Protein chains: 4
Amino acid sequence: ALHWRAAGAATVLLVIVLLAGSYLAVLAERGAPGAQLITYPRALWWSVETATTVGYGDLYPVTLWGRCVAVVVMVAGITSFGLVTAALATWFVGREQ
Amino acid sequence: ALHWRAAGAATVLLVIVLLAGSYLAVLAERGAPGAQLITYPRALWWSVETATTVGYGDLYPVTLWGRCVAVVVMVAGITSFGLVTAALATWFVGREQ
Amino acid sequence: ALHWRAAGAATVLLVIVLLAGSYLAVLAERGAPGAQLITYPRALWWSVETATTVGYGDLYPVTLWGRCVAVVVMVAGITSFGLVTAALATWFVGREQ
Amino acid sequence: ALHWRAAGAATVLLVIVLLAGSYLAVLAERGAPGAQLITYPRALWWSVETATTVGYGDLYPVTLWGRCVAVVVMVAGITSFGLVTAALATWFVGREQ
Ligand SMILES: [K+]
Ligand SMILES: [K+]
Ligand SMILES: [K+]
């Protein structure tokens, strides 16, 4: 269908944004007076922390550019997780019979 | 349509609430014994942090008034991000054919 | 209708849970070696922080009982905010004509 | 039905993931230079903190393995709480009459 397939594709897109966001956030933050967004294996963990919108506080950006990257990974999580709710909402609606 | 257009307009409304919230939160908090909601370029970052409901902890209000502003930017995020889920949910429902 | 009215009633219910949760969390936490869930005007702010699931970190429970109260205010927020998304999702679906 | 029953079953599944996640996160983290994911009664509280995506910051994983467990309990919360929104969205749609 569409609903069932657009969602599955959005999760493939979310992984893209995480890896790209992690690796972009490092080069944005690394040379500044700021938190450990200075190694990749920590930026990956930050992405997941942020895209889920759990936001522990153990890591975050302090650069203007690094904070842009943030917004992107934030909405990428919210939106793509919204699709998966939407997909299930029509699967449940697709039982009106 | 409506669903597709009401959502796009809600995101234009969310930007309004962020800028207005940021600039209102500063004047509420600036003269108090509290966290760096004392400059604008930091209040903008707080808005995004809060409207996403990521809530890192690096910034927040300690004034009663500054904490009102918070609630507003909080629900503004939740609600308007809900509309975008709703918009996609009917776009997926709009394929019953 | 129902969708439009059940939601409006759920938000009246959320306010109930906040005030009841705030005032229950204080008496649970006040006498323990733990964070400022020891005054009411701070427990109210914690409720909003938690029901939104923003979770700044400036406040939280450290008692087993105070942590139960938490769960309640957590899901009360998630669920009732879900209804408002659901309400809008059928209002958008209610334009199939 | 399905929508009303699949959701109720997902919440039974969420409890499973919490207890399994809590008890798996402890053995992953206990022997490392990291935060109090070193006792069970604290890992249970972390699960709820994370599955709700409140993320206070008082607790989190610092191990690669402990951070995997995290992702699992994160999406488990997002997804299963999505179903409950979806369930209510079709219950409201199931009044088109
Ligand atoms: K959240
Ligand atoms: K959060
Ligand atoms: K936090």
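We number chain A the way Swiss-Prot does; in order, the residues shown are 23-119.
Per the header of the entry, the method used was X-ray crystallography, 3.2 Å.
Note that Cβ sites are derived from N, Cα and C of the backbone, with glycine treated the same way.
Swiss-Prot annotations:
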MUTAGEN   A:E71 to A  Prevents channel inactivation
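In the three-state DSSP classification, A:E71 (mutagenesis position) falls within a helix.
Within 10 Å of the C-beta of A:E71 (mutagenesis position) we count 28 further C-beta atoms, all protein chains included.
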